[PDB]
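Here is the structure we will look at.
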Number of protein chains: 2
Amino acid sequence: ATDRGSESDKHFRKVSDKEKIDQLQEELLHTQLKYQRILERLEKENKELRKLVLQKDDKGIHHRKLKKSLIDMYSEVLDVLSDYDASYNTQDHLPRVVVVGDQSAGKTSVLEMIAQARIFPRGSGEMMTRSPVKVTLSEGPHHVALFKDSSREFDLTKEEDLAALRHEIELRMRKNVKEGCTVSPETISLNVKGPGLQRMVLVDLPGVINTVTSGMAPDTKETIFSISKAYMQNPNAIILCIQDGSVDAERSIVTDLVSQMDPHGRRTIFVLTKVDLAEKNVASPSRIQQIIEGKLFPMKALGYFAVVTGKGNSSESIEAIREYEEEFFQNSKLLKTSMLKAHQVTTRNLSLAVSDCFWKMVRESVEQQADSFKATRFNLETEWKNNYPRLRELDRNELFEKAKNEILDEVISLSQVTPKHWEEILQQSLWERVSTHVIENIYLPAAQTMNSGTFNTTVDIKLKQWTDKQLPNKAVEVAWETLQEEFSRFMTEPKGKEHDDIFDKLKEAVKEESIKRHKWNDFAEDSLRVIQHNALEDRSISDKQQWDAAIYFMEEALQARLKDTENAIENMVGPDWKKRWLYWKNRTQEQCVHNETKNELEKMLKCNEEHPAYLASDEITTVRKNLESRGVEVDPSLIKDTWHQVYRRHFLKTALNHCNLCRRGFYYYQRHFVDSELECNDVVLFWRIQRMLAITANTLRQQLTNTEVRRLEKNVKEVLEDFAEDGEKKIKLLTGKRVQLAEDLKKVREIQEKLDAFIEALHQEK
Amino acid sequence: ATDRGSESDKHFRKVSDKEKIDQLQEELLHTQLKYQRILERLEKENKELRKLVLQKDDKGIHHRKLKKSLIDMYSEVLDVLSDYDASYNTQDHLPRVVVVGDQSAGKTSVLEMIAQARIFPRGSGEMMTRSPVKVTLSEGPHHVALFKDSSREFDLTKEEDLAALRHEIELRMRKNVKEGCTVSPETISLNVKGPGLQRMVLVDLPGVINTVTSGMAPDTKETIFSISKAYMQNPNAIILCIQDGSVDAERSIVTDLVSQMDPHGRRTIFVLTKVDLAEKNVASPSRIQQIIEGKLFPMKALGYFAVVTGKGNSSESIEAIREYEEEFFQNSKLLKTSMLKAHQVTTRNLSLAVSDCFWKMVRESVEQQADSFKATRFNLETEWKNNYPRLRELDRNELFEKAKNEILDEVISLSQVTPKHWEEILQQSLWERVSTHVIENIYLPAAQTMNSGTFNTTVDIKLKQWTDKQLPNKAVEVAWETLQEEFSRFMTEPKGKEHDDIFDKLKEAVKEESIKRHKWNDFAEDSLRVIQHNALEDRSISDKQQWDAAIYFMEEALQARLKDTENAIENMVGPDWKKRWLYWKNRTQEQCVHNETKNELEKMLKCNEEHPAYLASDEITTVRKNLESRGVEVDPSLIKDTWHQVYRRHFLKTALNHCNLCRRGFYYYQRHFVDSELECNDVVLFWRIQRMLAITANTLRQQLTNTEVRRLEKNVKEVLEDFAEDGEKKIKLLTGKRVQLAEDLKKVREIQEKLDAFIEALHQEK
């Protein structure tokens, strides 16, 4: 009967087991015992195994070394840096080649010709030219392509495999775009290999635009720039600024972006596309020599190159395009009249220049960056040691788990708090809540009568009205606030050295929610009405022990109000004479007037202690007249306030003297002696109220401990589950641990492995 | 001009003038202008006295034989008896002729022939009388009818007015019947005068049914007879029995009710109807003659009569029916076979017999009952004066108006409550709501710090949370509860022996409706939220007196929690040993364990006075196992609670020693050199909350006295108007003797006033 919810939960949990354990033991623990082992065994091994199955096709020799071309391995290096941190802050560490240019300028054809195959999709000319791809370029004995995330190898000399390759890229391309924008940053990684191909890694970035039309979002112009600027920021990047040769160089759109990362083109190269279509330029030195020497641009490049990107056909084969490129420059005026120099034309020269710069800087850059990221682990280890004693047990999610368990443990302990303490809290709160009605409305008007039956009748009328209307509602409010306040205390107590600040954030979020998901059963108001009456209903003090308990409670309740009245009267009337000459506590004029009015009312009460609270109005006038006659200024309001305080003091102190006489009054009632003024009936009232306070507190406690506290535990578990699923709450609560710093120390281990193995391969090839 | 009484008066004059031209007053003027014309222009015509002169002529010398007719006064006498008592008992005091008959027997045709006008509901084969109608017949040259309740006179010689009268009677009959029922007792009073009419009050009664026909509602069968009895039982009345003599008499039912109501035929007159129809459809001798002879039924009669009611046509005139009557009784069986008496047939003989018997019965019974009605008015005087010697003929509507005035005056008196009274109640309640939280949540954790900045940080955390989410919600509860409670008290608490409780019921009824309709304004919570904050935000104690008041307030709080802690300790640890020798009053076993734990914990605090408020699990275990070594049986919760009490005792006594220290120097606080030097953040804290509580109380008081009390008065006026609308809401408590007794006194005086002139006319006119 003390608690019932836990029994129900255990019962139905056992029933669920009895019916479904032959499945639940298999699903819940059997497999899960090995679950931590499974993760490595299942997926990781698989990714390795299929790779071996592909490598087994090659049939490489054991201990041969030189397993892969160095650049193919540097592709993994760049990929691991991208995965660890995709922000430019980490991209800046290693060399890259950026392929950027005006929208639909043929820059994709430039990259594909460098790659010696039509590897990227060109389905459309609007949305398919404004999305990123990345391709590594490697030496090989055969032109073959392989994705990071696929075991399939693509034959780059056949239309079917090139089409499938373009299809996979396209499937990634047409989805890695914000809706409407059609432009979003994302990584697609392909490794393209073959004879004649250099040691590079090229990133094709969304085509650059200057205006927006009805078929595109207005933000599209800015988003492209944001992507375009992201990879250009790399100080170790070679930026291929690819411009459509059919339009004025002064009108280049990409240039105005490149100048934001390299204001003078120090690390940039100029690429002139559509050379065999822009006849107005390739046939005239006055434009070409400025465009290719670096006089028509603000950019002073690493080099300047001219290429043929296709004769307006977005789907033209790369092989035909390269053959036509080699034929065109010979056909064109440009070679004869030396407006373009032989090393400034065709795919070969551009590829070789960018390859030499990129790969030299790659060799030195990884030799540097292996130690850079290893040094970053050493730098991460100084901070982590200094911040906390070396420890990695905790985690952000584990903070939620630990605060959850702390909260549920405190809620349970709350449910098993010694009940007696619950009743003590409820009893004291109830008395503080009710004493105002007890004395001001019930006792004060009732005990002024000259008949015990009228005392009890006034008391009982006020008690019936009060126990029916306000008192039950007040008791229910007290119980609600008691439960919520004790819950708050358990959630927040700074338990000395055993307190943890980190969890506090959750304790506040749950404490608020758990309270709002609980409501107290309103029916209590009616039950209390009955119960309260019953506790009052006992008016019979049968023996000395209950007589003394009754007198005790009456003395306590009346002494509190008497002390309050006496403090008010002391402030109102002023200091005594002793203070006035020993501490020079001189009275104010109001205090003197109040003192004289008090003296008038007090002589009246001293002569006749039976006087009721209410005077005649002509009595007020008489008091004013006498006070004025002696020389005291007084008005009916001063008399009424002084009268109220003074009569209450007289009333309560007379009640306590009646306590002093009740303590030794029993003979009068044995004898029925007629001259006996003493009748001790207030004692019964305060006895009844003490017992009613006890009964109300205990009933509220029982409702709390068997019905409401278990509902609170259920609501708290619901709140904790809802917060556990909420990722945002975990992000914005329980954030204090230093584990985040250690996560970098551990995660950069992939970058550390790729870079060191690349250094070893560098030495092996040399 | 500032603080000048005359200037204040002039400002008040301006403010009152603007209110005098308020939109309320302007709309009152605009609506009043139309109202002066609406329900107006009657007055100028009313001034003429010609109508009054005609009424005087009717009352005094009407210069025509009709004047001062004694039967005419008897009609008013019976009407005023009906007014005195809806219940039949008193209406039975005075004679009248009550006419009952078989349903659809033609009784209304008989009553029309006697009244000589088509003034009764006439129809073919249908219930004609459904609610009884009392028509009084008197002689006069003007054959005119007039309702008791109307001013329209109906000319009884013309069909338009006769039909209007009949259908108005039908409508009144229906309006006396509840929806879904057909028959009702309420009597319609029509005064009919014309030549040849006899002095005869005649009461048509709902037709009696052997059984309900299917179309008719069943109700009638029980209703009809009861109604008939109500009028039939009159010991001073004549029974005129109308029976259908053209049908099998075995099917008749009226004679059974007549025999029940007059077993001896003391004033019973029997009449057959439909005699002309009976000529071809005569009721067989074997059943009808035994009725005429009083043998089939106990009914005896003053004579057995018969009249013709027509041939079933509803439009038949009086003269036609009488002619047909004469032909029938000359030629038909009712006389030739000697059932009915020749002097007892035809309309004239029945009318004359009824008038003679009626007026002799009147002369004999009305004088006795008129002396008895003088006795009746003195009898009402006897009881009434005893009931209400001070007040005579008081009515519930008058009482409601008086209560409305008193209650609105009580609201105004509530406005008169001094502002300090409201502020005192509000502040005391407000402080009761937070002080425990002030120490438990702020002071205890704040005062344990080694850095007063964290003391103040704990202060500010708790105070800011409470101000943002709690204080503006507690303050409004305190204020609106305070207004409700004081509103209740002004309306109920007697001002000594001079209190009049007559309107206490009405006051209580107004109270709940007014409070429910009225609300405390929503805005308050925001303003309080700001105001409270600022009162706390100011941390600077302006002067020494304020600093001392802060220390006194702090001493109150700390002393209260210290005494509570000490009493809780005595509750758990049990009696002292000195108490054992003194009163033989010792520790219980649990109290023994508690005290031993307390002594060990007090040793701990003696060794370390700065021990933190929280015992760690190792400290708790040290206490547990040391007491177990002592043999005392201790557990972690016993020690946790005993430690809380003991430590708070130590902490609060130290806080009161600091109270004493802080008096000398606020500057020592300003120094903030070291903990040993005075560190009185405590005094400034209790000062800040002093300001918060006082300003909250005064803001609540101001909104009360300038916003909510006037809204309360408006709501009370509205509620008292709703009181005006509902009379039941005036007699919700069944103590209504006042109104009923007043009405009875006035109506009995009218009864006797009319009976006096009637009896004098008996002495003189006859």
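By the numbers in Swiss-Prot, the shown part of chain B spans 195-960.
In case you wondered, yes, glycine gets a Cβ from its N, Cα and C as well.
The annotation domain 'Dynamin-type G' is assigned in Swiss-Prot to B:285-561.
All chains included, 28 other C-beta atoms sit within 10 angstroms of the C-beta of B:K468 (GTP binding site). Following the DSSP three-state reduction, the secondary structure of B:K468 (GTP binding site) is coil. The feature GTP binding site is assigned by Swiss-Prot to B:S298, B:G300, B:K301, B:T302, B:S303, B:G317, B:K468, B:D470, B:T503, B:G506, B:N507, with a large-scale study or a structure entry given as support.
According to its DSSP assignment, B:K301 (mutagenesis position) is helical. The Cβ of B:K301 (mutagenesis position) lies under 8 Å from the Cβ of B:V293, B:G295, B:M322, B:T323, B:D398, B:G401, B:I436, B:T467, B:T503, each of these being in the same chain and 6 or more residues away along the sequence. Record note (Swiss-Prot), mutagenesis B:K301 to A: Abolished GTPase activity. The unchanged residue is displayed.
Its Cβ placed at the centre, B:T302 (mutagenesis position) has 27 other Cβ atoms within 10 Å. For the mutagenesis experiment B:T302 to A, the note given by Swiss-Prot reads: Abolished GTPase activity.
Residues annotated as Mg(2+) binding site in Swiss-Prot, with a large-scale study or a structure entry given as evidence: B:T302, B:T323, B:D398. Following the DSSP three-state reduction, the secondary structure of B:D398 (Mg(2+) binding site) is strand.
Quoted from Swiss-Prot for the published mutagenesis B:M321 to A: Strongly decreased GTPase activity. Residues near B:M321 (mutagenesis position) in space but far in sequence (CB under 8 A, at least 6 apart, same chain), listed by position: B:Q297, B:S298, B:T376, B:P400, B:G401, B:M410.
Per Swiss-Prot, mutagenesis B:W771 to A is noted as: Abolished ability to bind and bend membranes. Around B:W771 (mutagenesis position), the same-chain residues six or more apart in sequence whose CB sits under 8 Å from its CB are B:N780, listed in sequence order. Secondary structure at B:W771 (mutagenesis position), as computed by DSSP, is helix.
Here Swiss-Prot notes a mutagenesis experiment, B:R774 to E, with the remark: Abolished ability to bind and bend membranes. Less than 8 angstroms from the CB of B:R774 (mutagenesis position) sit B:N780, each of them six or more residues away in the same chain.
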**OP:** Would you identify the secondary structure of B:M321 (mutagenesis position) according to DSSP, in three states?
**Re:** coil
**OP:** State the count of C-beta atoms found within 10 angstroms of the C-beta of B:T503 (GTP binding site), not counting that atom itself.
**Re:** 31
Subject >> recorded positions near chain A, Cβ-Cβ under 8 Å, from B:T323, B:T503, B:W771 >> reply: none
Original post:
Once B:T302, B:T323, B:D398 are set aside, which residues in the chain still have Cβ within 8 Å of the Cβ centroid of the Mg(2+) site?
Top reply: B:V293, B:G295, B:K301, B:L305, B:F314, B:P315, B:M322, B:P326, B:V327, B:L399, B:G401
Subject >> Cβ-Cβ distance under 8 Å to B:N507 (GTP binding site), same chain, at least six residues away >> reply: B:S318
Original post:
Counting across all protein chains shown, how many other Cβ atoms sit within 10 Å of the Cβ of B:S298 (GTP binding site)?
Top reply: 22
Original post:
If one measures from the C-alpha of B:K468 (GTP binding site) to the C-alpha of B:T302 (mutagenesis position), what distance in angstrom results, rounded to a whole number?
Top reply: 12
Original post:
GTP site residues B:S298, B:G300, B:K301, B:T302, B:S303, B:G317, B:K468, B:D470, B:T503, B:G506, B:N507: biggest Cα-Cα distance, Å?
Top reply: 17
Original post:
For B:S303 (GTP binding site), what residues in its own chain, 6 or more apart in sequence, show a Cβ-Cβ distance under 8 Å?
Top reply: B:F314, B:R316, B:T467, B:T503, B:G504, B:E510, B:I515
**OP:** Let me know how many other Cβ atoms fall within 10 Å of the Cβ of B:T323 (Mg(2+) binding site).
**Re:** 24
